[PDB]
Amino acid sequence: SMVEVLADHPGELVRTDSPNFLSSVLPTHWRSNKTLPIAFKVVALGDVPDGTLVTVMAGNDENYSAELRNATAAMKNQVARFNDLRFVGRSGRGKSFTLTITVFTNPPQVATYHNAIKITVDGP
Ligand SMILES: [Cl-]
Ligand SMILES: [Cl-]
């Protein structure tokens, strides 16, 4: 259930737009191609089988799909941990990217990260 998931990951997870998925926290603003401080995780709340692929894509109006690195992970015990997810493509100072999560169940489910993310050459 959701109480167990929160008891296994206390004060680490946050909501997505989808009631079936939670995720780890990402920085609001980060350096282009820099290693993340918290490794990305997608936690499923339903019965998602082991080996189910999760893919993340970043984008806005002027860039439908910004370049990423290691944007795919496999589900194991309801968690899909991204080994070294990095944001290469840059939103610039004027815009932020919306981060969309796709969990490849039959049929696939699409979820959105709760905040937009700003990606610049220097970062904060
Ligand atoms: Cl790009
Ligand atoms: Cl920039």
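By Swiss-Prot numbering, chain A shows 50-173, in order.
This deposition comes from X-ray crystallography, 2.6 Å.
Cβ atoms are placed via backbone N, Cα and C, with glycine included.
Some features that Swiss-Prot has for this protein:
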- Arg80 to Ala: Interferes with DNA-binding (MUTAGEN)
- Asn112, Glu116: chloride 1 binding site (BINDING)
- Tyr113 to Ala: Interferes with heterodimerization (MUTAGEN)
- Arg139, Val170: chloride 2 binding site (BINDING)
- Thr149 to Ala: Interferes with heterodimerization (MUTAGEN)
- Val170 to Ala: No effect (MUTAGEN)
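Using a 10 Å Cβ-Cβ cutoff, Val170 (mutagenesis position) registers 10 neighbours. With a cut-off of 6 Å between Cβ and the nearest atom of ligand 1, the recorded positions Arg80, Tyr113, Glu116, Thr149, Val170 reduce to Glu116. When the recorded positions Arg80, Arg139, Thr149, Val170 are ranked by how far their Cα is from the Cα of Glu116 (chloride 1 binding site), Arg139 comes first.
Under 6 Å, Cβ to nearest atom of ligand 2: this is the test, and of the recorded positions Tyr113, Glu116, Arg139, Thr149, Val170 it is passed by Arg139, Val170.
Checking each of the recorded positions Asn112, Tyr113, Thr149, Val170 against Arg139 (chloride 2 binding site) by C-alpha distance, the shortest gap belongs to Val170.
Across the structure, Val170 (mutagenesis position) and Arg80 (mutagenesis position) are spaced 6 Å apart at their Cα atoms.
Separation of the C-alpha atoms of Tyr113 (mutagenesis position) and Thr149 (mutagenesis position): 11 Å, rounded to the nearest whole number. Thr149 (mutagenesis position) falls within a strand when secondary structure is assigned with DSSP.
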